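S.K.: Next up is a structure, given as structure tokens.
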Amino acid sequence: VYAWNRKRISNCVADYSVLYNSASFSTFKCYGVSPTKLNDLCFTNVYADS
Amino acid sequence: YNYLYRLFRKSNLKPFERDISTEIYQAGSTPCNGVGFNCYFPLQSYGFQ
């Protein structure tokens, strides 16, 4: 966690419905955006920090 | 925690509409059957400090 690995996503189509419909996750939360609205949106970049 | 707001609704409120309902909100594609994960209780608190 000190060296947390970031992925930058660009020039690509990113589904969040596979993320929020999956039973696999012990927690799922969102801030500033509705989780149901995510699939309608477009961004310059998307980042995933792991 | 005495103060509350509604976090989810299945449609927008009309002008000066008022809604006390606490029915469970199906956020996923999978049905909730009145009861959890992707099946959320719709009222939440600011927890003011």
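By the numbers in Swiss-Prot, the shown part of chain B spans 449-483, 485-498.
Structure determined by electron microscopy, 3.2 Å.
Quick reminder: no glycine exception, Cβ is built from N, Cα and C everywhere.
Here's the feature list from Swiss-Prot:
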type	residues	note
MUTAGEN	B:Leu452 to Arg	Increased resistance to neutralizing antibodies. Decreases HLA binding to NF9 epitope. Increased binding affinity to human ACE2
MUTAGEN	B:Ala475 to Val	Increased resistance to neutralizing antibodies
MUTAGEN	B:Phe490 to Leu	Increased resistance to neutralizing antibodies and human covalescent sera neutralization
MUTAGEN	B:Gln493 to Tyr	Reduced host ACE2-binding affinity in vitro
MUTAGEN	B:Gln493 to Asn	Reduced host ACE2-binding affinity in vitro
VARIANT	B:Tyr453 to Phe	In strain: B.1.1.298
VARIANT	B:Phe456 to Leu	In strain: Omicron/EG.5.1
VARIANT	B:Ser477 to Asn	In strain: 20A.EU2, Iota/B.1.526, Omicron/BA.1, Omicron/BA.2, Omicron/BA.2.12.1, Omicron/BA.2.75, Omicron/BA.4, Omicron/BA.5, Omicron/BQ.1.1, Omicron/XBB.1.5, Omicron/EG.5.1
VARIANT	B:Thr478 to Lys	In strain: Delta/B.1.617.2, Omicron/BA.1, Omicron/BA.2, Omicron/BA.2.12.1, Omicron/BA.2.75, Omicron/BA.4, Omicron/BA.5, Omicron/BQ.1.1, Omicron/XBB.1.5, Omicron/EG.5.1
VARIANT	B:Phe486 to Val	In strain: Omicron/BA.4, Omicron/BA.5, Omicron/BQ.1.1
VARIANT	B:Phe490 to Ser	In strain: Lambda/C.37, Omicron/BQ.1.1, Omicron/XBB.1.5, Omicron/EG.5.1
VARIANT	B:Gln498 to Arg	In strain: Omicron/BA.1, Omicron/BA.2, Omicron/BA.2.12.1, Omicron/BA.2.75, Omicron/BA.4, Omicron/BA.5, Omicron/BQ.1.1, Omicron/XBB.1.5, Omicron/EG.5.1
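Each of the listed features needs to be described in terms of its position in the shown structure.
M.R.: Proximity of B:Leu452 (mutagenesis position) to non-local residues of its own chain (separation of 6 or more, Cβ distance below 8 Å) is seen for B:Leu492, B:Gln493, B:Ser494, given in sequence order.
Residues near B:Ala475 (mutagenesis position) in space but far in sequence (CB under 8 A, at least 6 apart, same chain), listed by position: B:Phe456, B:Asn487, B:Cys488, B:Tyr489.
When Cβ atoms from all protein chains are considered, those within 10 Å of B:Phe490 (mutagenesis position) total 12, not counting its own.
Under the three-state DSSP scheme, B:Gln493 (mutagenesis position) falls in the strand class. Around the Cβ of B:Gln493 (mutagenesis position), 13 further Cβ atoms fall within 10 Å across all displayed protein chains.
Under the DSSP three-state reduction, B:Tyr453 (variant position) is assigned to strand. Within the same chain, residues at least 6 positions away in sequence whose Cβ sits under 8 Å from that of B:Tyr453 (variant position) are B:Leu492, B:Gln493, B:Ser494, B:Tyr495.
Non-local contacts of B:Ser477 (variant position) by the CB criterion (under 8 A, 6+ apart in sequence, same chain) are absent.
Taken residue by residue with DSSP, B:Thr478 (variant position) is part of neither helix nor strand, so it is coil.
Taking Cβ-Cβ distances under 8 Å and a sequence gap of 6 or more within the same chain, B:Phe486 (variant position) has no neighbours at all. Reduced to three states, the DSSP call for B:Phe486 (variant position) is coil.
Applying an 8 A CB threshold to same-chain residues 6 or more apart, the list for B:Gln498 (variant position) is empty. In the three-state DSSP scheme, B:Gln498 (variant position) falls into the coil class.
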S.K.: CB neighbours of B:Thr478 (variant position) within 10 A?
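M.R.: Here the count is 12.
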S.K.: Can you tell me how many other Cβ atoms are located within 10 Å of the Cβ belonging to B:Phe456 (variant position)?
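M.R.: Summing over all protein chains shown, B:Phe456 (variant position) has 16 other Cβ atoms within 10 Å.
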S.K.: My list of recorded positions is B:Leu452, B:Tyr453, B:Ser477, B:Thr478, B:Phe490, B:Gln498; which of them have a Cβ under 8 Å from any chain A Cβ, in sequence order?
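M.R.: Listed recorded positions meeting the cut-off: B:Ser477, B:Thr478.
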